[PDB]
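Working notes for the structure below.
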There are 2 protein chains.
Amino acid sequence: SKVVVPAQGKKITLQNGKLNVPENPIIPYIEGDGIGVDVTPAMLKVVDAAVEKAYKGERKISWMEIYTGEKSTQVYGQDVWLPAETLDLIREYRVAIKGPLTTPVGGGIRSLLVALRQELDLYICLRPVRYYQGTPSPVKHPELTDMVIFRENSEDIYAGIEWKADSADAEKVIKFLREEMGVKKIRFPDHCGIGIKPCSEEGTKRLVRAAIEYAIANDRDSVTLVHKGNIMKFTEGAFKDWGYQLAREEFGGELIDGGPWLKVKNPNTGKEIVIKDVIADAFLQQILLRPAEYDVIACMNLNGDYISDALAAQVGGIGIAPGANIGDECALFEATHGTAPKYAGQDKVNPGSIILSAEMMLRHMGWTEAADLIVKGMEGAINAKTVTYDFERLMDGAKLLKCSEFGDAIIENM
Amino acid sequence: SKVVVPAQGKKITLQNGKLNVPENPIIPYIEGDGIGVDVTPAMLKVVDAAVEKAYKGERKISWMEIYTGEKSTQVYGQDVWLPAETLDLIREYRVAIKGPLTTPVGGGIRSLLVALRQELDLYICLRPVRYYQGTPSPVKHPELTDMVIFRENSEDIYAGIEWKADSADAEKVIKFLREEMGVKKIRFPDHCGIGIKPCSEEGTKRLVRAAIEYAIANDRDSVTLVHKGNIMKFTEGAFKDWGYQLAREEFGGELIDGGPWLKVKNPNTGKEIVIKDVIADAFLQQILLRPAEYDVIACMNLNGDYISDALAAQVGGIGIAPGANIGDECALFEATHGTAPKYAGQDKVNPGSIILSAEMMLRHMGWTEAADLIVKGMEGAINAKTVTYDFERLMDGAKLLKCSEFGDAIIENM
Ligand SMILES: [Mg+2]
Ligand SMILES: [Mg+2]
């Protein structure tokens, strides 16, 4: 209704599991709030340059702006933070990319990003974190990190099922728990907020299946289920068990020496994939002390939220970390950082997260060559120390570049 | 009934908030399972040596072994993992210390450590983490870390209120939620485990009050409330709000320039304490990238579990990290690592966590001089590179010591 669907350009098709991508696909993008105004222009410029370079003019993307967040209230009206047509358009055009979003406070509006993820049932939050040589890191050996985070995106405490303290509803569910379920474990039932953590068999098996398949297709060495299952037996503990059962039942997992770990043989390379588990607080130590031991990681919503941020900080990449939300019918690639409004319009922040989420987008489309030119671009620019302020602060001998100029620097190293 | 209460020795008294400690107090200790057999002897030896040195023979501790875990089934019988008299004795004798505990699987027995904490309402899990010069660390600047973790210990998802998937009870509470509470947010209601997260006003204000008081008494620079309140509004979001309200209402917190942060003036040094908050996944990046910005940390049960492990790993201290569980009527100091059964009896693991929890125990008793001789001992031994296998593996020029020998090394540097 306010989106101008491009004249030239053809929709991507989902031909039974397989993406049928035309030479001129229409890709929707959400600019995003704050620094979205800076980083999204830089990304459209390097993606265009990468598909121009690789397919020598044969392929072109028709970009189509759609709306969510604060820019949406300016286009559709003060009340509409998430237009229903954004939800239809992402689903229809199949892949889309977004910058950072602002969710308001004081209006009872829950995370606009969690709403997109859940409404479109984009159940896989895929977050690859690896070190780019030369970015400044807080740890001695960041090059030992090359992990891929499969974070469940549709259940856990993120479902948003909770009630306020002293509210009638909170009184009612605490009443049900104490009277009809006989729970005596609530220390203070008065002035008490209540939240519900769900975890289901379908929910975890579809995520773990996506993770083990990724391990076979890219012949990764292991899949690690992280959980706090010793304290949360029937949610986190059930996640670990249902994940081992899926490895046994669907991938022919066999005990590695008395268990509990399994071995899945990669049907293509013949190598064995180790299916293991590690408790979540111990895992937060292990990624710092022994990061070479881990590779593909499968976990629930909140733990993947913590794991992926903790892990992006140690390889010096809190500003260049990519992300994808993938479902069976569509995908939404995204900048994983915030809106940072103080810097908005200044052309100074790192466009690296949204650009690397764009390589993930192209790789998803099967435009592998274009996608490889962007990580070549990135490696080159960082290595040239021709970098943006957040990296330059920590480097000796670096040249300071604007957001846009670092866009040009990536194209220069392609 | 199987505990031999010491002939000489006098109980500590709680004379209205104040601990009245005799010159010969009876202190209960739980040896612990696995490597407890190694580390607890080393700790009794350096604590004895420290009180001998400081008070030149005037004060003495009468140690009294009590039982929990696997050693308890050997003393009281196969069925008793936690004897009720352990719970009475800790409460009566007021302070106690413990090594690592084994909780069994297959018997429906939940964490024996969480049972002690909750049964005795030891609502403060205090975890100080600071760098000891010379211990090997994975990060470039571990010396910038000197934080104190006030982790809430009586509520959150740790309360243990959950139901199995496909169980009658799980079906019943999912029925109540959908039918009587009208929740439509459960993606898969079939084959679904359910957990309950509670958070109350009394629960968080008593923890935050303990944290801000610690900041005044040791004139620390700030108190940081970490939470995932944007997604969990009525539990984690309520924790942040109730904590700021307690700073306003009880400590005279005033807005630092338009808010949201507050300033509390230390009534004793005149310095201002900054009361701030940071979202939990961003905090996991911030402790790695900017650890000098943070000091006393207040948080809920699961986030403090993750924060304290993540933080102990970066200063090279996963094996020398101390801990305390403090309530209004008693305290249980503890080794924060596991039982590590493969090494049990070999006299090879680090006795540093339980020894540093013993300095925390003495400091609690008011035996400050004894307590200061142990951290002097520790600093000396580590600096001398006269260390145990876990540190020696990562050091060049170190002398390898047994668990017991490192006990003697601490006494040697006192
Ligand atoms: Mg996050
Ligand atoms: Mg822990």
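The residues of chain A that appear here are 3-416 by Swiss-Prot count, in order.
The backbone N, Cα and C atoms fix where each Cβ goes, and this holds for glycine too.
Other C-beta atoms found within 10 angstroms of the C-beta of A:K100 (mutagenesis position) number 27, with every protein chain shown included. Here the residue is the original one, while Swiss-Prot reports the published mutagenesis A:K100 to R or E with the comment Abolishes enzymatic activity.
According to Swiss-Prot, the NADP(+) binding site annotation covers A:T104, A:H339, A:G340, A:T341, A:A342, A:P343, A:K344, A:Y345, A:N352, A:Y391, A:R395, on the basis of experimental evidence. For A:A342 (NADP(+) binding site), the Cβ neighbour count at a 10 Å cut-off comes to 18, with all displayed protein chains included.
Mutagenesis annotation in Swiss-Prot: A:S113 to D or E, described as Reduced affinity for isocitrate; the structure shown retains the original residue. In the structure as shown, the Cβ atom of A:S113 (mutagenesis position) sits within 10 Å of 15 other Cβ atoms. DSSP assigns A:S113 (mutagenesis position) to coil in the three-state reduction, placing it in neither a helix nor a strand.
Here the residue is the original one, but Swiss-Prot notes a mutagenesis experiment at this spot, A:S113 to A or T: Decreased enzyme activity. Loss of phosphorylation.
Quoting Swiss-Prot on the mutagenesis of A:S113 to D: Loss of enzyme activity.
Long-range neighbours of A:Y160 (mutagenesis position) (same chain, six or more residues apart, CB within less than 8 Å of its CB): A:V116, A:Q120, A:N303, A:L304. Quoting Swiss-Prot on the mutagenesis of A:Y160 to F: Nearly abolishes enzyme activity. No significant effect on substrate affinity.
Annotation of the mutagenesis experiment A:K230 to M in Swiss-Prot: Nearly abolishes enzyme activity and strongly reduces substrate affinity. For A:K230 (mutagenesis position), the Cβ neighbour count at a 10 Å cut-off comes to 26, with all displayed protein chains included.
Here Swiss-Prot describes A:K242 to R as a published mutagenesis experiment; the accompanying note says: Impairs enzymatic activity. The Cβ of A:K242 (mutagenesis position) has A:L227, A:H229, A:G231, A:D279 as same-chain neighbours under 8 Å, each 6 or more residues away in sequence.
Classification of A:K242 (mutagenesis position) by DSSP places it within a helix. For the mutagenesis of A:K242 to E, Swiss-Prot gives this note: Strongly impairs enzymatic activity. The structure shown keeps the original residue.
Annotated Mn(2+) binding site per Swiss-Prot: A:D307, A:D311, in sequence order. According to its DSSP assignment, A:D307 (Mn(2+) binding site) is helical.
Per Swiss-Prot, Mg(2+) binding site is recorded for A:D307, and the stated evidence type is experimental evidence.
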Closest of A:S113, A:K230, A:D307, A:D311 to A:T104 (NADP(+) binding site), Cα positions, recorded positions only: A:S113
Candidates A:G340, A:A342, A:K344, A:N352, A:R395 (binding-site residues) - the one closest to A:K100 (mutagenesis position) by CA: A:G340
Between A:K344 (NADP(+) binding site) and A:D307 (Mn(2+) binding site): CA-CA distance (Å): 25
Length of the line joining the Cα atoms of A:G340 (NADP(+) binding site) and A:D311 (Mn(2+) binding site), in Å: 12
Among A:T104, A:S113, A:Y160, A:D307, A:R395, the recorded positions whose C-beta sits under 6 Å from ligand 1: A:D307
Residue among the binding-site residues A:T104, A:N352 whose Cβ has the most other Cβ atoms within 10 Å: A:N352
Most distant Cα pair in Å, residues A:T104, A:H339, A:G340, A:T341, A:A342, A:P343, A:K344, A:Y345, A:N352, A:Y391, A:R395 binding NADP(+): 27
